[PDB]
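Note sheet for the following structure.
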Amino acid sequence: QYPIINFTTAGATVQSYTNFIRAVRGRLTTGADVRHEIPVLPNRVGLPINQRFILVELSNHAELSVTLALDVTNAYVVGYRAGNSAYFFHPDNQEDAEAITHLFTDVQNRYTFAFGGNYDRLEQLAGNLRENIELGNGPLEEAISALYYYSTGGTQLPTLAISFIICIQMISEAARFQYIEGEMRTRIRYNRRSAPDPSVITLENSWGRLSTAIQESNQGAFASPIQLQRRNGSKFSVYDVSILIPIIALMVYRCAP
Ligand SMILES: Nc1nc(O)c(CCCc2ccc(C(=O)O)cc2)c(=O)[nH]1
């Protein structure tokens, strides 16, 4: 079976969340490939199927549970299981369509959505941009509940998109960036619910671009600057890998060292 990591919103804390995100990182990559001190996720090309996914098992105080499937090469959430039903986003290609057939093979019901799981599609379905969708333990507890009830007709599709958007950021983006991990920890700590600010959003949007520039850097110096965004919306340039060490935790594979 694929590796399983567990988290619950029941009595969640900064530490239990931190431990969770650590475990997820530890399974996403062995971490034997490190450029400029940043771990690289494993390459898509040679990767066999028994090693391509991890399962993230989310439960509530309501005592209902849901299992997300993460693509190991990108921490991308490709689908999920709730009870006897399993749902997948529209894959990008037949390689991927093929891969996902080894997931949740024992569930009595399997569905592939007509829509992919990129943010923009999900936003159009949710009827809300990321910047207007609250994150925190409350939202995550709500997200898990919405996903659980989808198969029985009790969750409208927009709410399902909203819930996916929450899970992706609190899990896959938090694993991608210590920065976003820290953002969620603060909300857990103070029991607060808030949309992500432009520093979070722009990091999410530019993860691919940042992976390329780091791996193509000249001893850490980017071949050209990457504009990011501060909390207050203003644009600033990063020129080197060093500034990002405490900010990005993982990188998609871009090429060989
Ligand atoms: N379902 C889902 N899971 C995710 O982990 C994300 C992360 C957003 C950053 C991202 C960066 C690159 C890709 C890609 O081209 O495969 C996808 C997403 C996303 O956008 N949607």
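Using Swiss-Prot numbers, chain A covers 40-296, in order.
The deposited model was determined using X-ray crystallography, 2.5 Å.
From the backbone N, Cα and C atoms, a Cβ is placed for every residue, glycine too.
Annotation comment: Swiss-Prot describes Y115 (among others) as active site, evidence class similarity to another entry. There are 17 other CB atoms within 10 A of the CB of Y115 (active site), with all protein chains counted.
A helical conformation is recorded for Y158 (active site) in the three-state DSSP classification. If you look up Swiss-Prot, you'll see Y158 (among others) marked as active site.
Taking Cβ-Cβ distances under 8 Å and a sequence separation of 6 or more, the neighbours of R215 (active site) in its chain are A114, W246, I287, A288, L289. Look at Swiss-Prot and you will find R215 (among others) tagged as active site.
The annotation AMP binding site is assigned in Swiss-Prot to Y115, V116, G156, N157, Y158. Neighbours of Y158 (active site), defined as other CB atoms within 10 A of its CB across all chains, total 18.
Quoted from Swiss-Prot, the note on the mutagenesis of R83 to A is: No effect on the toxic activity but suppresses the vascular leak syndrome. For the recorded site, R83 (mutagenesis position), the DSSP three-state label reads coil. Long-range Cβ contacts of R83 (mutagenesis position) within its own chain (separation 6+, distance under 8 Å): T112, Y292.
Over all protein chains present, the Cβ of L109 (mutagenesis position) has 26 other Cβ atoms lying within 10 Å. According to DSSP, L109 (mutagenesis position) sits within a strand segment. According to Swiss-Prot, the experimentally introduced change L109 to A or M is described as follows: No effect on the toxic activity or the vascular leak syndrome.
Spatially close to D110 (mutagenesis position) yet at least six residues away along the chain are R91, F92, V116, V117, judged by Cβ distances under 8 angstroms. One entry in Swiss-Prot concerns the mutagenesis experiment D110 to A, E or N. Its note says: Suppresses the toxic activity.
Annotation of the published mutagenesis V111 to A or M in Swiss-Prot: No effect on the toxic activity or the vascular leak syndrome; the original residue is retained in the structure shown. Its own atom aside, the Cβ of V111 (mutagenesis position) has 19 Cβ atoms within 10 angstroms in the protein chains shown.
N132 to A appears in Swiss-Prot as a published mutagenesis result, with the remark: No effect on the toxic activity but Suppresses the vascular leak syndrome. A 10 Å cutoff on Cβ-Cβ distances gives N132 (mutagenesis position) a total of 8 other Cβ atoms nearby, all chains included.
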- For the AMP site given as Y115, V116, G156, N157, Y158, which other residues of the same chain have their Cβ within 8 Å of the site's Cβ centre? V117, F128, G155, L161, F203, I207, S211
- Query: What Cα-Cα separation, expressed in whole Å, is found between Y158 (active site) and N132 (mutagenesis position)?
  - Reply: 18
- Starting from the Cα of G156 (AMP binding site), work out which of the recorded positions (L109, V111, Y115, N132) are within 10 Å. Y115
